[PDB]
Amino acid sequence: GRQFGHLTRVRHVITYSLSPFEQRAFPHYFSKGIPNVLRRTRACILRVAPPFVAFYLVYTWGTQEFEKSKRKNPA
Amino acid sequence: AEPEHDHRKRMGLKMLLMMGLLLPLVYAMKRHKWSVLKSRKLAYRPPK
Amino acid sequence: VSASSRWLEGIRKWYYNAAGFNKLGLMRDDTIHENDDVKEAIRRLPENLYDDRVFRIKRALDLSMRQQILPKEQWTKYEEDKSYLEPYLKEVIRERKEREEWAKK
Amino acid sequence: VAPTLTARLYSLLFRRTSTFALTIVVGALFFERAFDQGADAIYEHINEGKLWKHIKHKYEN
Amino acid sequence: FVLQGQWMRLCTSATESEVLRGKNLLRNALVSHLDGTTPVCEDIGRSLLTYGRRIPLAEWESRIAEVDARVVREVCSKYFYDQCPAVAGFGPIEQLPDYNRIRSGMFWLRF
Amino acid sequence: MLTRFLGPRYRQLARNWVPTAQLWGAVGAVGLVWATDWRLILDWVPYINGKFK
Amino acid sequence: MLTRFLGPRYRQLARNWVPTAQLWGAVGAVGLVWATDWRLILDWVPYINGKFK
Amino acid sequence: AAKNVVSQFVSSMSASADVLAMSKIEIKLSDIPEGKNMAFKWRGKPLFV
Amino acid sequence: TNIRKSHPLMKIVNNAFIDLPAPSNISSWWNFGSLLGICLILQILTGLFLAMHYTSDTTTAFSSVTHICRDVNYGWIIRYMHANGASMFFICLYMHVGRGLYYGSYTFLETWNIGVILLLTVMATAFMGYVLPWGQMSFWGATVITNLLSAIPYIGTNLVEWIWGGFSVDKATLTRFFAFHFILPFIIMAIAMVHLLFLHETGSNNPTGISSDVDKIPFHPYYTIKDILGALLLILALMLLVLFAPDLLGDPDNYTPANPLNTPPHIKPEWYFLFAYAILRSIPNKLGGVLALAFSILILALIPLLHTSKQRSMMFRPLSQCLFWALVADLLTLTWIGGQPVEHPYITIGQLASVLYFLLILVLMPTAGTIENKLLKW
Amino acid sequence: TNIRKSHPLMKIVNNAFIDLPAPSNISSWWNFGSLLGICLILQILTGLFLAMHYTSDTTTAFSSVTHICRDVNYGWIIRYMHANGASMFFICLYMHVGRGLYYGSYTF
Ligand code: HEM
Ligand code: HEM
Ligand code: HEM
Ligand code: HEM
Ligand SMILES: COC1=C(OC)C(=O)C(C/C=C(/C)CCC=C(C)C)=C(C)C1=O
Ligand SMILES: COC1=C(OC)C(=O)C(C/C=C(\C)CCC=C(C)C)=C(C)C1=O
Ligand SMILES: COC1=C(OC)C(=O)C(C/C=C(\C)CCC=C(C)C)=C(C)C1=O
């Protein structure tokens, strides 16, 4: 279902738009663009990054213990 | 073991060149159509 | 009242800021998940609040689309954050719970 | 010879969907050949191991 | 959909009979309007501001008479075919088509 | 009983759509030719002589 | 929060549907037994001793 | 009837030319010296002696 | 009236890809639904062309696969597109499920539950796929797997022998697996349509988890082209894999013909089951291992009952985000461990990671939601 | 409201086999549509079970078909149901087309 004209009630909202043939597809692409990705990165590192390094560490340690274990000195 | 080896890398070369041409183009096609939405400006004008 | 309450209050303020709906001009109640109780409370809102709530959601969905965010001064400030829905939601729940008590006897 | 350039392309060929299609199909034909040879030659240069050796063995048939 | 469908039809496939009707509706409108001292006085004043002349009915007739189907589909094409519209909506407009779609209705893939 | 579509307007209609039906056929042809690599038809085209002889 | 379904009426409801839920289980059992030919369960039934020993 | 057609289709996924199980292999003990595990093919399965 | 809107057949198309009101703010993460759509068709198409030369007999199975790569014109790409597409199908599948979890999309019960059936089905499908070439890994993979079912009390031995068509993974077993691997993707498709049917009752969710009726856009210029751009990105990934590294995700041993007497020291699944494999062997029990193996997948059906937060998405919930990323990180660990022998480090870390997987989904994530509600005074 | 009438999935069933307004006077000749339906499924089901033993190689094709009738449990009925079902599928197909022709049904 769904349709358009039966979704919900909206009042007093104007929407100015401009035709795609009158504007640029990539406005300040590098100018405003890159700052935004850095800002999006800041916003999320502390939530995405840590779990992963914990694995990165568990992975390298895990490998070292295993390979070092199949060796032996006395007895 | 892999007789197709060379021919595949020739196609793979072409796959990279085609993609390098196609990727930006489809992206620009899609951005052009999304333009209408990206620069849309809203205003709220309630009574009183 | 003292040191402790302010500490729980500042922890709450901290979560609020971290939660980040404020950055999209949203208010806490604009983020509530819509179940029946909630759908009814929205319905029961008065004209003004209802209209303001739609503009806020629209302002946010728009921002969320182009993955931008509001200038810092326009973020909603914690505890200037009016919980407009709460009293309505509370009553709708209270009404449902009474129906539920009656349904047991 | 620049503003009027994409203008002519639009005027003479992109306006009608007729020409628009005809041009990309005529444009697909030439492009295929130019891209194929053009990319073969790039694959050709970075190598020189395959059938460049042919000149030897054959001919003696 | 229907509005746009009519503009394109006229841009590409306008037929002769309907063009005579158009010309006829226009000859009646012109003359029916210039009835009374008031609309004519207004017509004189406005004309001189925009035309520098007063364009006599006989000339407007001549200009109307010259229009045939070919002219309609050429003149409509020039202004309508694959051009960006200015769109203004007010009221219950949830179903006003998106701008891209209104823009895509300004040309036709048949043609 | 297809005499419904016989008259001046339909005759005007047919003509207005000819350049288009003709150009659609050019599209279909080149499109068929280029997609199967029509030896017979292609060999006449200046460039695209990637079949030497 | 399933405390919504805890009260005298629901308790009356459960009882009214027991003979039925019980008889549905007898149907399911015999139905399972007869369809797989449950050796263990079947061998006890007087007739239907088509597995001799 | 339903039982029967269903049972038959179910049964079609079991036996065959797979009733084999002959084997009964006789193994020469002097071929396996002290400390060695010699594997053979028995009834389609590996047999260790 | 139009033609699109009224015609019985076109209606369906119109209501699903043209005029469908879509949220204006869905991001890549929403692309994996169409990408799974493409992967499904790609798997079917290359899958059919392979079936035109493949033989389902142990005598010629491997040979027919070899016949395809050397002799059949362009048989090799088709074969690698198939193989790599199966992996692409799992990368997309995993993005899709994860997207649903992070964003609260699972609240659409029927859609999601149908999605679980779709996951199981392509899993059952891909497992049978891998056995077809009759390589050492095909046979031993087929062996290790099916035999799990023998842990089911009183019925397990008869069940395993029933699906085997003997006492081993033999002739009957290969042909069998061909037939099921042929019919399964069609059924998947009928289910993908029911999936999309339920999805349509509400329309899509979005990153904020807040309703978007207030700002919907037609699927008609916006998401057709965004899906297009995205499929092109799926092609790049797939082709990069097949035209440059076709065995990278593959096991060099499935290249040695099946030998029912030669057990490779290796013995591991295709990468997409490695996490479940790790969970399975973490348990020093036959029944429990397979009981928990199953539960590591069927738990997705418990997720909506464990939603505890007053908000739908995770966009505004930091504590929950951390727990989510720890789930993904824990799933890397699980696959990594699953691809490693059951000797030193590996046993105890893969054992604890298994506990963590279930502690996370079953206890930690819900508890976080309650805490978050509380911090917001809700 | 009901459950049959409202549920997205059941609706389809309801609108096609339950509440569907049908003419009160259709006769046998109208049965061949459902019979083709049954024949289609019958062909698919016996067809799948045959594919579980059949080999597509000239070396073993015939042999695998023979393997089915002697060795595969109940392989023979499955094989003949398949073979004869294909004929049943054509008898029904022909009734169906003819029924359409006699009765003017083709106007749809
Ligand atoms: C053959 C496998 C699948 C196919 C073809 C499929 C196809 C789709 C499509 C086309 C969409 C709409 C666009 C999108 O959000 O991506 C979608 C959304 C969804 N799917 Fe799937 N999907 C499949 C597997 C799954 C799985 C494994 C699950 C999780 C158990 C799942 C649960 C969902 C849910 C909940 C949504 C709604 C997401 C939202 O709107 O935010 N589906 N799917
Ligand atoms: C009905 C459409 C399909 C057909 C007809 C089909 C047919 C085949 C055939 C004949 C083989 C053996 C040839 C070979 O190994 O390359 C095969 C292998 C395989 N297929 Fe499919 N298949 C289909 C859909 C799928 C699906 C849905 C998947 C799951 C993503 C899938 C994943 C696999 C895998 C993993 C293999 C073994 C790996 C390999 O390529 O060697 N295929 N398939
Ligand atoms: C896979 C093959 C077919 C199937 C499954 C199929 C199924 C059906 C079904 C279920 C009906 C409704 C009940 C009935 O009147 O029988 C029907 C009616 C009809 N079918 Fe078919 N049929 C098939 C082949 C055909 C053929 C070969 C034709 C003729 C070209 C045909 C044309 C019609 C027509 C015109 C009707 C309407 C008849 C009426 O209402 O009087 N179908 N079909
Ligand atoms: C996708 C479902 C089907 C599958 C999997 C399937 C598979 C098979 C297989 C493996 C054979 C060779 C074994 C044998 O000859 O007995 C066969 C034979 C045949 N099938 Fe099918 N088939 C299916 C649907 C059909 C359909 C729709 C028809 C058309 C009514 C059909 C008519 C035939 C005929 C005429 C034969 C050869 C005669 C014979 O039985 O010896 N089957 N099929
Ligand atoms: C021999 O190598 C292995 C595989 O490759 C052939 C696998 O695929 C899997 C896991 C496969 C499945 C289907 C687990 C899901 C079970 C249920 C009930 C959903 C394991 C454990 C494995 O050891
Ligand atoms: C508004 O949200 C949606 C999208 O945007 C994220 C989509 O991209 C798609 C794409 C689905 C397709 C193309 C169908 C594929 C299914 C099969 C069985 C081939 C759907 C349905 C959708 O609802
Ligand atoms: C009112 O007229 C009709 C009948 O009375 C003559 C029928 O008997 C059927 C029976 C159709 C069935 C059971 C569906 C089978 C199709 C498939 C793909 C399995 C239909 C549709 C019908 O309209």
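The residue numbers of chain I are those assigned by Swiss-Prot, with the residues present covering 2-379 sequentially.
In case you wondered, yes, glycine gets a Cβ from its N, Cα and C as well.
Taken from Swiss-Prot as is:
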BINDING   I:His83, I:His182  heme b b562 binding site
VARIANT   I:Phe90 to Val  In strain: 65, 66 and D
BINDING   I:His97, I:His196  heme b b566 binding site
BINDING   I:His201  ubiquinone binding site
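Checking the binding-site residues I:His97, I:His196, I:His201 against ligand 2, not one has its Cβ under 6 Å from it. Here the candidates are the recorded positions I:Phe90, I:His97, I:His196, I:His201. The one whose C-alpha lies nearest to that of I:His182 (heme b b562 binding site) is I:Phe90. In sequence order, I:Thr112, I:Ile115, I:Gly116, I:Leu119 are the residues near I:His196 (heme b b566 binding site), counting only same-chain partners six or more apart with C-beta under 8 A.
Around I:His83 (heme b b562 binding site), the same-chain residues six or more apart in sequence whose CB sits under 8 Å from its CB are I:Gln44, I:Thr47, I:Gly48, I:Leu51, listed in sequence order. Considering other CB atoms within 10 Å as the measure, the emptiest surroundings among the binding-site residues I:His97, I:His182, I:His201 are those of I:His201. Checking the recorded positions I:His83, I:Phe90, I:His97, I:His182, I:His201 against ligand 1 with a 6 Å cutoff on the Cβ atom leaves I:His97, in sequence order.
Here I:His97 (heme b b566 binding site) is positioned 10 angstrom away from I:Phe90 (variant position), judged by their C-alpha atoms. Taking the Cα atom of each, I:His201 (ubiquinone binding site) and I:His97 (heme b b566 binding site) are about 17 angstrom apart.
Taking the Cβ of I:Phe90 (variant position) as centre and 10 Å as the limit, one finds 22 other Cβ atoms among all the protein chains shown. Contact with chain A, taken as any Cβ pair under 8 Å, is found for the recorded positions I:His201 out of I:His83, I:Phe90, I:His182, I:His196, I:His201. Annotation note: I:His83 (heme b b562 binding site) sits in a helical segment as assigned by DSSP.
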